[PDB]
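Shown next, in structure tokens, is the structure this report addresses.
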Amino acid sequence: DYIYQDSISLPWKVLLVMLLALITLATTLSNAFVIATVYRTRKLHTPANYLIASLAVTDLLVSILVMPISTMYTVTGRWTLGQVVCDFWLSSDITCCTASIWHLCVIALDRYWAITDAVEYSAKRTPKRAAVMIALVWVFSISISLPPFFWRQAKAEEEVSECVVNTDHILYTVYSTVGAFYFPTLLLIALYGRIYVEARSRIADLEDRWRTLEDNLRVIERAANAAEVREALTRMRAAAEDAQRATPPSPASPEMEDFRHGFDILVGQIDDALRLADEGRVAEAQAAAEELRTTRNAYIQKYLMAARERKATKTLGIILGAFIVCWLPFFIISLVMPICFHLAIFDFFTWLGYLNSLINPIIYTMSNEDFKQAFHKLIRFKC
Amino acid sequence: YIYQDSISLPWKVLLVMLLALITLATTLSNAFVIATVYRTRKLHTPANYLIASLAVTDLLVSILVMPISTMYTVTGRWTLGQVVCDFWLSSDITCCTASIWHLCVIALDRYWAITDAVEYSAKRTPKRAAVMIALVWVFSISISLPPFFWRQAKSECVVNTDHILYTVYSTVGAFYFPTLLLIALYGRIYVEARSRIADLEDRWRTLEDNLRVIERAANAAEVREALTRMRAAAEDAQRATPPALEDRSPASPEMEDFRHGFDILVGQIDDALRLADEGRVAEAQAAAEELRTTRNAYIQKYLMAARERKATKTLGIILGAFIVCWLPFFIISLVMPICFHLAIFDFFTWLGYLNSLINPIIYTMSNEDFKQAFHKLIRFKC
Ligand SMILES: CSc1ccc2c(c1)[C@@H](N1CCN(C)CC1)Cc1ccccc1S2
Ligand SMILES: CSc1ccc2c(c1)[C@@H](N1CCN(C)CC1)Cc1ccccc1S2
């Protein structure tokens, strides 16, 4: 029994409490940054952003209930706080960190329902629905941490020298590891590959509907009779109609209302250029095609931003990517620990795992343009 | 565009040849085991009954799954229709699931055989082994049952991706959960074995040093002090039961020989203590020379514990191979939806099936009962 913390000198001990309390703080500020931004901004009050808020709540509770106590226990190498504190430290640590994974999946589940059931769930999605999901996330995270302590009743010790999870029951060693990490993690990897292709699909959908509207504008311009024109317009009508069915979705930006109003305008123009041929004016419908092209240049160069909506999916992929690299090495290494300086690196991937609670809100700021401007506004880098 | 069409007929033939070889080798290997168990009277145990039902499982892969797979892989098309695609996946999922869970039920028996060695030796019957077999199959079934329960409501054969819920639940409950169970049950028993060898490897160091002492000892106080600690070492060696024999029957003939061997050696310590009371010391040093000869014969024979830890390691090679077989399938399966690629996905499916071959061949290579059973069959020995 040799604690390696003793070999590490006082200069580095200080640097490490400094560094870890920095991380602890950086996490306390970043997640507080998000929760305030959501609550204060009326624009952002959505069942979508509540999940994002309750995620930062969770990651904030790591920087509060877990991370500073870890800061002590990691640097020192001994647990001075006793048994009942060792209890709630692990309980909160598993529960918070569990809830942060399950808030991610409840987020991606809402994003799954926002697309596939876009028609259905837009009515179903209330704050109550977002709230009940949040409640079950915490409640599950609790009942993951609840089993170790029900069993602890047989032995009682006056003094405590160390605080790590119970390895007595293998049953709840696996159950926790999987139920808390593996299961909802693999869930998110599945919900990403799901929605990544969904985005890839609906963009090919509308890009093909654009090639319809693009080529048929060339047809109307080049068509020498009234029949080839209406033929183009009828294929443009059914294309704009089909394109309308598929919509990108969370705060729906003013620009996006403008591309949907850009379609109702465009369909308004297809209805007029048909009335123009009914009036018998063909070379006018070829001037109405010069018109549609200007509406195209107005709204569709702006629609070259549905291409951004697909990239807004990739950012959740980067969360998933970061999330994994953070926690997985812990869960890789934790199972090999009994067989396998080594205890130093186990302590490391716990912090690397806690580092997710920092990394989750900073991504939203970098990725999401709502928060980035909220961010630029606070420090005043952008007027 | 299906790439099976680009692959030429000569290689098509080599691949049905290779896969049907694997299909056969698996049909042969697992039948080899099941026959050996039933036929050998020595081997009839609830322990090997589990080992048999594992080979049963792996045999059903070489039957229900592998020859049908052999076709669908080489051609690239499923000609057999809907109701066949149903039972092919059902059997494939159920068998391959049962093979992971027969492994864990094996390691669960090995866990209860060691840690609860006192308790479970009475609890372990064939009935106890059998009910476990049943729940293994039953679980494996109810993993394959949901796709079909749900399709009732509403050219190629692959698993249902409609419910992401049961895409995951199946992937985890059938593979990830019990695999991680086995990795945990191995790290459990690997250290458990390391512990019981270290206990008695330390007891060896006690009785060795105290023999140096008594050989270098000049007094009755120093000798009797040595003898008391040698007695209590044998008594404290008796609280700890040995791992090779805990997996055996607790009352085995080999076990009584090491416990009676302790009673002999302690009986020898009782005379050399009584010898010091009479005032005879250098006679106890003729008695100490006597102790060394007896101890070496008994300890070199019990030095088969170097073997018990290694008999655990053979499950470690199974766990190791098993994972290397199936994991790449489960690595790739999650990356497939996003990410020529379908060629290698088909490959780790066969590499996964290759486990059904690799499981019984290990028992032969590892277990010395089968190795001799094998040499006898083919007439390897003159
Ligand atoms: C096999 S040991 C094990 C099993 C389950 C869980 C953990 C560790 C948990 N640790 C983290 C480190 N902390 C010092 C103790 C609790 C890791 C985690 C992370 C995120 C969500 C849920 C969980 S549950
Ligand atoms: C995400 S796709 C998926 C999900 C669950 C399972 C499989 C595949 C299973 N495959 C293998 C290939 N075979 C053609 C069909 C069944 C693989 C396997 C292997 C061992 C034990 C249980 C299982 S259950």
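Here, residue 1 is simply the first one shown, and the rest follow in order.
A Cβ is built for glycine as well, from the same backbone N, Cα and C atoms used for every other residue.
Per Swiss-Prot, the feature ergotamine binding site maps to A:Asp93, A:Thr98, A:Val165; the stated evidence is experimental evidence. In this structure, A:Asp93 (mutagenesis position) is part of a helix by DSSP.
Record note (Swiss-Prot), mutagenesis A:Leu90 to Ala (Swiss-Prot position 126): No effect on agonist binding. The unchanged residue is displayed.
Long-range Cβ contacts of A:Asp93 (mutagenesis position) within its own chain (separation 6+, distance under 8 Å): A:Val62, A:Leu65, A:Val66, A:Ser70. The note that Swiss-Prot attaches to the published mutagenesis A:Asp93 to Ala (Swiss-Prot position 129) is: Abolishes agonist binding.
Cβ neighbours within 10 Å of A:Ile94 (mutagenesis position), excluding its own Cβ and spanning all shown chains: 20. In Swiss-Prot, the entry for mutagenesis A:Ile94 to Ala (Swiss-Prot position 130) states: Abolishes agonist binding. The structure shown retains the original residue.
Per Swiss-Prot, mutagenesis A:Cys97 to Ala (Swiss-Prot position 133) is noted as: Abolishes agonist binding. Sequence-distant neighbours of A:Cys97 (mutagenesis position): residues of the same chain at least 6 apart with a C-beta under 8 Å from its C-beta are A:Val62, A:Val66, A:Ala180, A:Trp327, A:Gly353, A:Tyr354, A:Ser357.
Of all Cβ atoms in the protein chains displayed, 24 besides its own lie within 10 Å of the Cβ of A:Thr98 (mutagenesis position). Recorded in Swiss-Prot as a mutagenesis result, A:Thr98 to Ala (Swiss-Prot position 134) carries the remark: Slightly decreases agonist binding.
Quoted from Swiss-Prot for the published mutagenesis A:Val164 to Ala (Swiss-Prot position 200): No effect on agonist binding. The DSSP secondary structure for A:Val164 (mutagenesis position) is coil.
The annotation that Swiss-Prot gives for the mutagenesis experiment A:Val165 to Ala (Swiss-Prot position 201) reads: No effect on agonist binding.
One mutagenesis experiment catalogued in Swiss-Prot, A:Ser334 to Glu, is accompanied by this note: Reduced G(i)/(o)-coupled receptor activity. For A:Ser334 (mutagenesis position), the same-chain residues that are 6 or more apart in sequence and have a Cβ closer than 8 Å to its Cβ are A:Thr177, A:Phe346.
Farthest C-alpha pair in the ergotamine-binding residues A:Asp93, A:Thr98, A:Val165: 14 Å apart. Considering only the mutagenesis positions A:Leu90, A:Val164, the Cβ with the fewest other Cβ atoms within 10 Å is that of A:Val164.
Among the mutagenesis positions A:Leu90, A:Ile94, A:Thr98, the residue whose Cα lies closest in space to that of A:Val164 (mutagenesis position) is A:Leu90. Proximity to ligand 1 at the level of Cβ atoms, with a cut-off under 6 angstroms, picks out A:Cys97, A:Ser334 from the mutagenesis positions A:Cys97, A:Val164, A:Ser334. Of all the Cβ atoms in the protein chains shown, 15 others lie within 10 Å of the Cβ of A:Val165 (mutagenesis position). Spanning 5 unmodelled residues, the gap from A:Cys340 to A:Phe341 amounts to 11 Å when taken between Cα atoms. When Cα-Cα distances from A:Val165 (mutagenesis position) are compared across the mutagenesis positions A:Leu90, A:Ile94, A:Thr98, the shortest belongs to A:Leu90.
A break of 5 residues separates A:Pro249 from A:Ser250 in the model, with a C-alpha distance of 7 angstrom spanning it.
When the alpha carbons of A:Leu90 (mutagenesis position) and A:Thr98 (mutagenesis position) are compared, the span between them is 12 angstrom.
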